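J.: I have a structure I would like to understand better, so I am pasting it below and will then ask my questions one at a time.
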Amino acid sequence: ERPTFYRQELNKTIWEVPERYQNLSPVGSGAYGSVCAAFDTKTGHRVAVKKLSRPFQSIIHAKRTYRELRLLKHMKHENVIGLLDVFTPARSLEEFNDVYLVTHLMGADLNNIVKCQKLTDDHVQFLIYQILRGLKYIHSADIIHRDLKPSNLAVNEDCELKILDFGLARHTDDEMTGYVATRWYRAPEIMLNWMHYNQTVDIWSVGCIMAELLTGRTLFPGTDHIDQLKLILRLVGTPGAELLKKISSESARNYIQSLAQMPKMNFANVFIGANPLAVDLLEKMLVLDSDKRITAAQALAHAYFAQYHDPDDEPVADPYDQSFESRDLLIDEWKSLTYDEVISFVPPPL
Ligand SMILES: NC(=O)[C@H](CCC1CCCCC1)NC(=O)c1ccc(CNC(=O)c2cnn(-c3ccccc3)c2N)cc1
């Protein structure tokens, strides 16, 4: 039952795909990876086909490939990107060297919806509701996104939103000090290297995004790392007594004392003219102490989302086994685990 493949050169690289996928055309010119839009002849809809780069070149690439495929295969929710198909032109493990992932093709990211202009309060309710719905699901699998931002949120014409990650999926706290494209949406504990991050690092990002949808402007547009933190602390204040008691290190404490003491601002005096329920939710999302920050499930029940909330249609995920992340395997083992996950893929209902 193996489909017939065809080969073409696109953006100076070979693409070998099933005949199912017609009219391939490169998109994003880098911001997405090596991604083509295509017409799915089985469904009559457009799709996105991502070709992974050098997937089994090394142990690190192989484990990255395996990770992405595992995560995409897991995600089965309306507000999270899903896997429509995964394929390889290889006929056997021995010749397995390329992997293609197929998803829905979205219409625009959230920057392209906002365009430096305020959204209506009802539109903000709907967008944030959907982000939180997706995040309840992600977090229920014990997955943290860690890089939520407008470019990682895509919508269609009907304003249906999906959470994606156009970067490298991070899986541990230890990666937060590596590469990052923008830090405007990053929680202060990450910026301060406090470690022990919880899932509400993602809620911080949502708060930043929500503010920006409401005002049309970035909430914390720092020029650099230090400036990012200074802007954050001007809004949310210097740490309180309760939070200082949780800092293990004299220097971080001695550091945290070395920045100028800011009192927290009343957000009602910052988001002038906003819906008071929006301001209250923002207060609950942008708490400096992450132990006190609202969770996705809690936020879905906030009165701000009354017109959309349905406690019986905010589902959770099956458990996701991430024990592989702790393993040290050979390159051919990661490759074989990946192959087996390609073979076992079951498409979603048509
Ligand atoms: N980095 C990773 O490992 C993650 C792992 C999953 C992750 C999901 C969120 C929770 C955490 C885990 N991979 C992806 O998110 C991923 C995204 C897209 C595609 C192919 N489609 C597209 O590239 C695509 C689809 N519409 N437009 C689009 C079109 C126009 C405007 C905006 C977007 C695309 N560019 C494959 C994988």
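Here chain A follows Swiss-Prot for its numbers: 4-353, in order, are the residues you see.
The backbone N, Cα and C atoms fix where each Cβ goes, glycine too.
What Swiss-Prot lists as active site, proton acceptor is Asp168. Swiss-Prot lists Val30, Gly31, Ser32, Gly33, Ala34, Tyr35, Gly36, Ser37, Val38, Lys53 with the feature ATP binding site. Here Swiss-Prot flags 24-308 as domain 'Protein kinase'. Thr180 to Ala appears in Swiss-Prot as a mutagenesis experiment; the accompanying note says: Phosphorylation blocked. Under mutagenesis, Swiss-Prot gives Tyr182 to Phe with this note: Phosphorylation blocked.
Surface or core, plus neighbours and distances: that's what I need for these features.
T.: Listed in sequence order, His148, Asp150, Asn155 are the same-chain residues six or more apart from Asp168 (active site, proton acceptor) with CB atoms under 8 A from its CB.
Over all protein chains present, the Cβ of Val38 (ATP binding site) has 21 other Cβ atoms lying within 10 Å. Under the three-state DSSP scheme, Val38 (ATP binding site) falls in the strand class.
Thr180 (mutagenesis position) falls within a helical segment according to DSSP.
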J.: Should we count any of the recorded positions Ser32, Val38, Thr180, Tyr182 as near ligand 1, judged by a CB under 6 A from one of its atoms, and which?
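T.: Once distances to ligand 1 are taken from each Cβ, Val38 fall under 6 Å.
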J.: Beyond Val30, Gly31, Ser32, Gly33, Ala34, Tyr35, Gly36, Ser37, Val38, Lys53, what residues of that chain have CB atoms within 8 A of the centre of the ATP site's CB atoms?
T.: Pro29, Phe169
J.: Can you name the residues of this chain that are 6 or more positions from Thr180 (mutagenesis position) yet have a C-beta less than 8 Å from its C-beta?
T.: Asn196
J.: Rounded to the nearest Å, what's the C-alpha distance separating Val38 (ATP binding site) and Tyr182 (mutagenesis position)? Just drop the number here, would you?
T.: 22
J.: Minimum Cβ neighbour count within 10 Å among the recorded positions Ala34, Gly36, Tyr182: which residue?
T.: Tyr182
J.: Give the distance between the Cα atoms of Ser32 (ATP binding site) and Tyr182 (mutagenesis position), rounded to the nearest whole Å.
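T.: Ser32 (ATP binding site) and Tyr182 (mutagenesis position) have their Cα atoms 20 Å apart.
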